[PDB]
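Engineer: Sharing a structure with you now.
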Amino acid sequence: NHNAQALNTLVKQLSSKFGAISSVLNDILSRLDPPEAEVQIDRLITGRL
Amino acid sequence: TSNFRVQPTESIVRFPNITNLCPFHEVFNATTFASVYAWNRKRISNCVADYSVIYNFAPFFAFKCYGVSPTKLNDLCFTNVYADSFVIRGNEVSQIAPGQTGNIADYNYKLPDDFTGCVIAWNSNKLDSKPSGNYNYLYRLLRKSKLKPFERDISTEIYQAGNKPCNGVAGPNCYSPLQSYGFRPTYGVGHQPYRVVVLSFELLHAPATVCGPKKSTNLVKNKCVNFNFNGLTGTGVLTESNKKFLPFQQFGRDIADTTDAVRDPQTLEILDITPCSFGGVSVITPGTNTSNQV
Amino acid sequence: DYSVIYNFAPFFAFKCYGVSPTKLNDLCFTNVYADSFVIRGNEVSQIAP
Amino acid sequence: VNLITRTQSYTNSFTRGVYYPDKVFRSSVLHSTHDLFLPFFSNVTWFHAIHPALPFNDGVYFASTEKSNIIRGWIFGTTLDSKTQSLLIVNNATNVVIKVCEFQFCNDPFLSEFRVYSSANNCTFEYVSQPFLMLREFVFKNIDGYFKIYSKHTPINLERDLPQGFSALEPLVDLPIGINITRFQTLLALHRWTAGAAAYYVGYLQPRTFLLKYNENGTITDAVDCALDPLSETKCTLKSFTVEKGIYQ
Ligand SMILES: *[C@@H]1O[C@H](CO)[C@@H](O)[C@H](O)[C@H]1NC(C)=O
């Protein structure tokens, strides 16, 4: 159960905003200007790391 | 050592069918315009959205897109397309920006700080100035408090600067907030009339209804392709699924908070989305001095 | 009492950085320093942190 | 003048008012949402109208048990005149008509639609779809500029059906602006006038987190209101309807 809980927590936190506009990477890539895209991508990276 | 992502082979776009077009014209050629305090907000919905007509028009003084990349406008789908047409002075164009404060910004029309869309401002000085005077265009420079985002105030409230109401008459601490623009052909940039259309977009989980032209290539089942089903872009393998979606919508998801199943804008067929096969590669080798076979 | 400031003429640039303009009356301050001068209109945007 | 008189009583909401938070399918999962829900076991105003305005708050749950189509519409507005935007819905025997015109309403409008409104003028939106009415439950919600009505029809044996009945978003959003909506008035249908009774049920929505169970077929089958009682809060914080014996923070 602990293992399943850890894995589920990881998968669930894959969808966290972490201060970004959206949790979907492709949406930000195809939706934002390259500097703002870099900023939001860096935020998501910090959260996922 | 490395991964093994099964690279996709083809691409399928399955944007829904409407094959019609957008008002996008009567929100730009419209003979007459609106004030900044009294600004026409039209909701464009059900369309194909060919933004080529925008580029077909006159050059734009400030064609600044905040939430969306200007070149990628046709590719993504948007729920509601909004046309906000009004006339403001040239130096006041900069005030129409998310996170930027100014008289026109706060007392006439405040965009949201997280606004997503495009502001299309072009000079319209070719035919806006008349000898009589362009008093039709008006703006508010006094209000009790700051305007909330996407708010309209057209009522003329008596400015009660003092502790006693002005009672609707002129006197000390009694000034009308409304001010009429003065438009002259010989005036430089900053006082010349500028036509500004604000395209407000709203990305959310309702049917696109407005999605730049793209023809859907046919579907490809058991295989590994990109899918673009009403704006949700991804990678996976489309397989027949036994799930029975209620008529509500198509964005099927599982416990992993991932798009497990989706419905297409053709049949209401529900396809389960599974990730394309991938894994990690490992090299089993003996000692390097022993042999080089791996 | 900052209401007298609003009682004057409309302000071209009433920019408050560290304090919300509406919260001015509620807050307490240790020192107030009034710096007055005259500059041209296009030079106003240079007076900022 | 005033020619409709209503009598008020109070009743228990039981476990009605659960609606689908989004158009996302789910199977055999427990979901936690924070939305404008109808609180479980709350006061519900029961109105009997005989041949009267109500506030809107953040959302209204409207229930009817009528048979011979005594109710035939709804009216929404802030001033209930031509001065401010309104939203008028009429349910004839053939279709539904939704209008966002600047209708000026009577002091006691009632149901050819000559009596409900005196005049019509410049409008904003118009919608014609299949009729809503064919226990009828409706949930109104105007939060993020959109207008949402969720509807459901269940059979009758005795009183309000205690078992859980989900409300499905069939009529979808009208894409209005709806202005600062602050009130709500109902529309009862008379005939070409001996007697007439109505069975309005009005309940108010409130920001509250609920936990929803989806069966194998994607249908809500049970729900728990986290703020109802300590047991419900424990169920919410454990993400399970069943709770093992013990002590939980
Ligand atoms: C789920 O749907 C299937 C239809 O294939 C039906 O046979 C079954 O009874 C349903 N189960 C429930 C609990 O509604």
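Heads up, chain D uses Swiss-Prot numbers, so what you see runs 16-23, 27-69, 82-141, 155-177, 189-246, 258-314.
Note that Cβ sites are derived from N, Cα and C of the backbone, with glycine treated the same way.
Pulled these from Swiss-Prot:
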{"type": "MUTAGEN", "residues": "D:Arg190 to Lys", "note": "Partial loss of biliverdin affinity"}
{"type": "VARIANT", "residues": "D:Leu18 to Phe", "note": "In strain: Beta/B.1.351, Gamma/P.1, 19B/501Y"}
{"type": "VARIANT", "residues": "D:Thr95 to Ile", "note": "In strain: Iota/B.1.526, Mu/B.1.621, B.1.1.318, Omicron/BA.1"}
{"type": "VARIANT", "residues": "D:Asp138 to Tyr", "note": "In strain: Gamma/P.1"}
{"type": "VARIANT", "residues": "D:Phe157 to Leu", "note": "In strain: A23.1, Omicron/BA.2.75"}
{"type": "VARIANT", "residues": "D:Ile210 to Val", "note": "In strain: Omicron/BA.2.75"}
{"type": "VARIANT", "residues": "D:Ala222 to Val", "note": "In strain: 20A.EU1"}
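Explain the structural surroundings of these features, please.
Structural biologist: Here D:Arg190 (mutagenesis position) comes close to D:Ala93, D:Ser94, D:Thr95, D:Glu96, D:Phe175, D:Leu176, D:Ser205, D:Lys206, D:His207: these same-chain residues lie at least six apart in sequence, with C-beta atoms under 8 angstroms from its C-beta.
Taking the Cβ of D:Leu18 (variant position) as centre and 10 Å as the limit, one finds 12 other Cβ atoms among all the protein chains shown. According to DSSP, D:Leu18 (variant position) sits in a coil region rather than a helix or strand.
Look at D:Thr95 (variant position): DSSP puts it in coil.
Here the Cβ of D:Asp138 (variant position) has 14 other Cβ atoms within 10 Å, regardless of which shown protein chain they belong to.
Cβ environment of D:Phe157 (variant position): no same-chain residue six or more positions apart lies under 8 Å away.
Residue environment of D:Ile210 (variant position) contains 10 other Cβ atoms, counted within 10 Å of its Cβ in all protein chains.
Classification of D:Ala222 (variant position) by DSSP places it within a strand.
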Engineer: Specify the nearest of the variant positions D:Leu18, D:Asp138, D:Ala222 to D:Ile210 (variant position), where nearness means the distance between Cα atoms.
Structural biologist: D:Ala222
Engineer: When C-beta separations to chain B are restricted to under 8 angstroms, which of the variant positions D:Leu18, D:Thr95, D:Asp138, D:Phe157, D:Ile210, D:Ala222 qualify?
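Structural biologist: So the ones by chain B are D:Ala222.
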Engineer: About how far apart, in whole Å, are the alpha carbons (Cα) of D:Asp138 (variant position) and D:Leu18 (variant position)?
Structural biologist: 7
Engineer: Rounded to the nearest angstrom, how far is the Cα of D:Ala222 (variant position) from the Cα of D:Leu18 (variant position)?
Structural biologist: 35
Engineer: I need the most crowded of these variant positions: D:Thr95, D:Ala222. Count other C-beta atoms within 10 angstroms of each C-beta and give me the top one.
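Structural biologist: Of D:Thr95, D:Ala222, the one with the most crowded Cβ is D:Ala222.
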